[PDB]
Amino acid sequence: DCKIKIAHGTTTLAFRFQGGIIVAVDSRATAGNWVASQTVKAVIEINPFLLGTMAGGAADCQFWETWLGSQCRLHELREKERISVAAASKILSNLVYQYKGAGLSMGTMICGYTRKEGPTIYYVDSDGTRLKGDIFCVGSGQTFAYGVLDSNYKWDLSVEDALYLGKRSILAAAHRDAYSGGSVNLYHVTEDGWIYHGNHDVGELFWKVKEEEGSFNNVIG
Amino acid sequence: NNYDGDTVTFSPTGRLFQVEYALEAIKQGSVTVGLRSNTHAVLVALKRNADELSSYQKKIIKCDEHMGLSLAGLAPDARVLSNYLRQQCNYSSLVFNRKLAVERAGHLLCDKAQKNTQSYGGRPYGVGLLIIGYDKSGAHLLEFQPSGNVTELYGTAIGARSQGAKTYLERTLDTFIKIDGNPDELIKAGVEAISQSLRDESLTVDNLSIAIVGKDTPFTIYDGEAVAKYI
Amino acid sequence: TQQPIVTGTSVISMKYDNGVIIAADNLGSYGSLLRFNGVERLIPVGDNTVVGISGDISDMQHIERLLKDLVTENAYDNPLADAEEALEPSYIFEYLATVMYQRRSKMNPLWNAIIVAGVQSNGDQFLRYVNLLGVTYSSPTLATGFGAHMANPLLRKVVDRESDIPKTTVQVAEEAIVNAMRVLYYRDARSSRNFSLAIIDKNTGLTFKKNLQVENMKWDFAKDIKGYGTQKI
Amino acid sequence: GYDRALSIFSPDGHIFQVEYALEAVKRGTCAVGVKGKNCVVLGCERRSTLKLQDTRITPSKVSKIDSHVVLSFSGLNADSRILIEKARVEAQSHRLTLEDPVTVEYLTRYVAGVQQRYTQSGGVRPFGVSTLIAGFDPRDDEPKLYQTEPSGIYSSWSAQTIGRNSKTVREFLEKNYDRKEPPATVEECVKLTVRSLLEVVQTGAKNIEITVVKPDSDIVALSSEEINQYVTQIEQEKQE
Amino acid sequence: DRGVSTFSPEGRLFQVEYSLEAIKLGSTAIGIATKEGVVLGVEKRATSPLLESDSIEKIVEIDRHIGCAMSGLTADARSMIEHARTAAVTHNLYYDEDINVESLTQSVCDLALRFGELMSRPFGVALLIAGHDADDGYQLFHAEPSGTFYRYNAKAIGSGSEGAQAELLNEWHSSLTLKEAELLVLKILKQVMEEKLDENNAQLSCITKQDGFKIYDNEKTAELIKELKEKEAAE
Amino acid sequence: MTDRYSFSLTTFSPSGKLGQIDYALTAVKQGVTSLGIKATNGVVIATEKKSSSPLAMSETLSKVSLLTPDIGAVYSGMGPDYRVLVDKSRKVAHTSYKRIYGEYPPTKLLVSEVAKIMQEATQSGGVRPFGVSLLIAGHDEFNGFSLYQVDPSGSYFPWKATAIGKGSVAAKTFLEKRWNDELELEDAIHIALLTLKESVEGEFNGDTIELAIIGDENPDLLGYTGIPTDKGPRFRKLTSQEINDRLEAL
Amino acid sequence: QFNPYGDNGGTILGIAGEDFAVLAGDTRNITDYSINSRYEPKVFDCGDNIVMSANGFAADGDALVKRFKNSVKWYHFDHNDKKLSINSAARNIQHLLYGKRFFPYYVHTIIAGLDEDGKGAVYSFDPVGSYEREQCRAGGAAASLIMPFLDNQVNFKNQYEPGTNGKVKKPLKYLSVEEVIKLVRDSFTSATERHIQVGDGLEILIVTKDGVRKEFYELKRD
Amino acid sequence: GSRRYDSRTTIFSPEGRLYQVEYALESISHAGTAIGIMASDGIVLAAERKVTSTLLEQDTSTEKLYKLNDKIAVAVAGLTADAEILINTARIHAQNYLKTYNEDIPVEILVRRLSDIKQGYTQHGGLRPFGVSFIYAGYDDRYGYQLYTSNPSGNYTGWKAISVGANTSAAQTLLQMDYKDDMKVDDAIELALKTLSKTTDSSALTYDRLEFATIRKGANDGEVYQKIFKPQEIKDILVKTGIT
Ligand SMILES: [Mg+2]
């Protein structure tokens, strides 16, 4: 090995559906194969209507998304109006684009609701890509989350079923991806704003899901 | 008259009128007193208010754990100069692990004020400062004037009617200089000194402002009910 | 980015009951070539501090000039320049430590290892190390280069911890330093026999000893050593 | 660089350079803004001492800042181009970063801020220009009419006029414009605007310019004959 | 002519003193501090009846816990507010906390004297900065273009300032309720205003620990105006 | 410190006059007479060498200057201003032309560059105009022979013949009578000497008169041989002896 | 080619109680296989009841602590002697670290103290500024040895209630200052046994509402 | 310091006028008259040289009329040196546009940018304005033939026929009298000369005291030609119209 290992963090998802937006993330940070933390907050609460997910460099994401929150606060002070998800995401995407090539490592998703836009999700990463979309999974365990999410996703999911699918998709990635785990943090974004749906430790959640759902037959029960 | 338009101009008698007009701003300012013994150095400052509804303008500023000053004149200029002192005190601590000498503190202020009196465009500082401190050579008291002239003293006073307190200290010199190992008595002498500059008004609880530094005493400021002891 | 050209080897030092001792040989090596033999690598600052420098000599001479200029600058507008407001070892060290780290941060280092030995105004012994990386540390014994590997073990047998400092006299301490210099001459390929030694005592002050030599060496046993294994003749 | 503080305070607390810039506005040709129920109309005077003009190519008095916002002015013509250019650039910059066109209040605030900056910057004089900025915010049907001036202050107006003899036309609008019931239609709004200019102009031939702005980037300039019809109609009703 | 940063023979900066005259020409602004909150109120003063008064923005939010009222050349206050807002948010970014009202005021006042031959002239606007923090509680500051700021229990600035200040001297006490303070601002504004006071040509605002900084609606202020008139007629 | 004069010292007066340019022209009027005449096969420029002292060596002070091998210049007004203009004129001929096109600039364009420098001294911050009027004679392949005047304002005019300075009014009248379009170079030199004698008061000889021509190429003055296309400088300064020869048959 | 970084070894440990918090760190300083000092403190009282340590490359560690101490000083000047809360200090340190994102401080930073409710608080940082509050954190060379032991003994991880069929977890509770110091001392004696860069001495800084106390213990010197 | 000597070139009068701009216009009013007349099939540029001397080289001279590119020319009125500074800037600006868009610059764009430069000198920098008024005569495929004028204020306006410099009041009245919209180039040539012949301060208008230029589509099929008139060509056109 050479060079310091800095924390790299988290598997995240967020999908749009009938009842708004679900956002789910894991809580693990790793420095190589060393599990650095299992209690990382990978969701930033920018404002009562805006969320930001974090993946890649922990510092990069944590620093620039809290900075993003300051820029969004300054927008509503100057314009007497809450910033649009598009504008918020574009502030971040234009920022990282100025640092393109410098070595920033960020995979973020700006999720929120406004009147003019409705529920909106924007994928923003460190090489300058900015994409509007209904479903995104970002992080080292994104593919594992996609596998479960896509195969069970419908627009007409209920709030209860959607919350679970988001939770279950992170769990799937937490299980298979070595660099994902710890616990699941759930959020539900509606017209009235975001609602926190608890921290769910994989230690208890896996066995609870295995027993009740009858899934995870690969594992010794 | 014709030679007071800017600081870069000398009068026929060799005077700098803009520097003298800056000196005038100090005379309009509220009185403040400085004095010291061998163990401690004290600043006493009469704070001024706009009216009964307003607060009393803070006269004393801390520069380091061992140094600080009181102001008289333009307060924003005192903020610029005190900030410069804070940085210079701090540079001495970070680079040389050394508490800045009170004498060097004065030399730095002198040279900073001077540059503003020899160049076109700029203006002189419009404030006078009384710097106290305790360093490796004991207690100190300095008087700063925006002409650049800095003077080390046993005691002094600047501001409106400062001549009364300055006369008292000139009489009391032999007494208060030997107040060693006794903070409260040295303050009492400073409070009695500033009282000789009072007219119609008296020292109240939210009017008086005292600061002290010494051998085993960091630079601390006393305001409000903490100065009720000395009235 | 630098590479050191003309270099100086080990600087060794230790504390004792009333003060500190520091020593360094008088060699300026040019790679394997022992090019310069009259090089003083201990530089006194005032009458209470000695800075011992190893590594690149061109950078050492720059540091000399900085310290020389520091004394001049301190004297300016300072009536107590030879009294209360004189330069302390701690002041001189912190200045160098600041410079060393600033230079490494600009990727253009002073290619040296430095040991500032002295006595403070309150009588306390001062001994602290700093190098090209800006790394600093203090210890009852300090040594650079090969000194770190060979001298420190020997000096730590005398002063192993803080409590051993009052129990160590200047006679015992100097004896260990001179011994360490002999061991370095035996075993360091870029060392010389000639060296300088400096004592800074809180009572007797600064004693600077020049033109010392390693002596009382053991070489006689060499005659009995024949071949590299089997050879009898 | 030229550093001189040209805009400075006087003993009585006035910044004469800013106030002298207002005199330049007072010299300029009259400009009027009137906002109806579903539209805004910008009327502008053109002095008739200039014959042998080429009206095809001569710079128009009303300028499009974006497809949904317009800017008219009174004062120095050369100065107005600099504000218009900056405003047009800021309009495209706002679309680029916020992904949404400027509101009329924002564009006014920007232009007003530029004007203000020139009142306390070294080496520059204030803009000898007052502007009327009108239009409709994106996805909004509420008419917006703002005014700016050299000092940098800006505010919203139900109806307003600037330039030479503006105090006469402001007097007209103050009694003729009802807050409770503004001009319900485009025709009513244009007529009131033309009426107000006819108090000052001289002749209603090639002296009056009218520009109508409607919601969703619907802006059009009226021709000579179209304007002349309003002039002919008003004069016949006047003789009573 | 003469230098911008020149001292008068009396020891004052000409340009600073002249800017103070500009502030006296400005519209009245009043602030009153209580233990239940701080109230800020201003005279809008529309130059013409066609001008939509609701677009006159002379009370301004700096942060959730700090508000601001202005008087004088109000265009000059835009860059001061912009700086104050940046300072407030920037401090929250660096220290994960609300910034002290005094520290915010000091930051604004540092701009004041950054002029000469930096900007070309001092600001021609005075600010009343009201706010709340955990340490010093409810506070009201008066920030001048001289770079000086005083804390006040109550303070009036603008054209009717000396008349209003004398009235605030008699009326203010340490046990004033928020409701009492609201009425007192309206009362004193109505006394010094040229045109008759109503909800359209005058604006109220406040800052409380619980609900933060709030500009009152014209409907809410209208009721307080009506409540004020009834109470004066009641004795 | 630093140059705080970033503003114009030449401004329009209520009457529309640019004072400093007018005053600069007044300085030129006080200056010693200089003239230029254009012939069919050449150009002549001439001026009086007003000596400041008889101890001074007037040879060291050159009023007529070579700018390029085919371009020469003379002035009336302030000598120091002229000298620095010649330095700048020579340099600009290289930097803005020869280093780009590998050949010397034509007369009109060099004149244009000199005019630009003099115009900038009329408008730039913290400077006064140049107190000189130049006469620039020159030759180039595509324009042939040409003569230009350059004033403190930066304005330049082409002339068949003209004079500037002290006795320019009378000298211009004299040239109008004598000038024709069939003048040979020698005839133009003769007329130049006749015209100059009227304005000169004291001694009139090769040592007090400075005169140069733009005529035929001079291979002997080139300094080297071997390149057929390089045939030598058309600018030649007449010697003290060469002037006196023409003063006998005057 | 010149390498601006170095590894000074050692290890640090932060534990938070109910009304207290400890920040421990060994006193050994090393380069390669040599001991530079047996007593070189790297846990510092920074004022306002905040203790700090920046373990890794000592030159960077000292620079950071020095800058933060200075940040505390200027916080008092600029904000009327206001006490810098532990959460505010943490955010400030993030900006110090991230400020050198593209030429990092090679250190694992830990700070400890009391939060604004008077409860024990420990914050930990990566080299470029990502930070997080925790009950427990080990940092430095022997972090990998100590940390899992802390998960087991401080946060009772993988411990279930006896006889409950691994269904009921061992309940979380705050530890006494006595019980915490026992865990610290055992953590360091264990790390000293198995990590060559850890030893010589242990210095613990305890933080209560009363102030900042110190405790020192000998460690094996081999 | 230096404040003492500053003329303050970029300030307002109490009446709201720019002192220096007004005085620059007063300067221009003494300059030789320049006339531009726009016809349906071309543009005429006529200009009177300032009191000519008999020993002035006339054929190889350029004082009034300058070429900006192949499609645009200008008539100057004021300080020639000032005009040349602006002309070289305008020439560069045209080439920048061509390099950028591979299309010849539209006339108004060139005029605006040149006028914006003049404006800058009246608002900032503390320098005197350019004592120059231009008549721009040019063609592009958008508006066809165009006449503009700019002055030291940086304000520009479009014209069918216009005069700058001396006696514009008298000249503009004569143009306003005889001009009509369906005019040809050859007629406009005659009008330009007749107007100068009456407004001139000289005794009689002659070939040697004039600069003349046309911009016709008289070239072969759908292309514009610039003709800067030679001395002999002015002599002939002066006889042909019956002025001499
Ligand atoms: Mg060990």
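Quick note: numbers on chain A are straight from Swiss-Prot, i.e. 67-287, in order.
Method on record in the header is X-ray crystallography, 2.8 Å.
Even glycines carry a Cβ here, placed using N, Cα and C.
In the three-state DSSP scheme, A:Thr76 (active site, nucleophile) falls into the coil class. Summarising the annotation, Swiss-Prot assigns active site, nucleophile to A:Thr76.
When secondary structure is read from DSSP and collapsed to three states, A:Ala124 (bortezomib binding site) falls in the helix class. Counting every protein chain shown, the number of other Cβ atoms lying within 10 Å of the Cβ of A:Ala124 (bortezomib binding site) is 28. Here Swiss-Prot flags A:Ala124 as bortezomib binding site.
Contacts of A:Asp126 (mutagenesis position) defined by a Cβ separation under 8 A and a same-chain sequence distance of 6+ are given as A:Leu170, A:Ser171, A:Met172, A:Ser192, in order along the sequence. For the mutagenesis of A:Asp126 to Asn, Swiss-Prot gives this note: In DOA3-1; decrease in activity. The structure shown keeps the original residue.
Straight-line distance linking the Cα atoms of A:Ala124 (bortezomib binding site) and A:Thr76 (active site, nucleophile), rounded to a whole number, equals 9 Å.
A:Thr76 (active site, nucleophile) counts 33 other C-beta atoms within 10 Å of its own C-beta, drawing on all protein chains shown.
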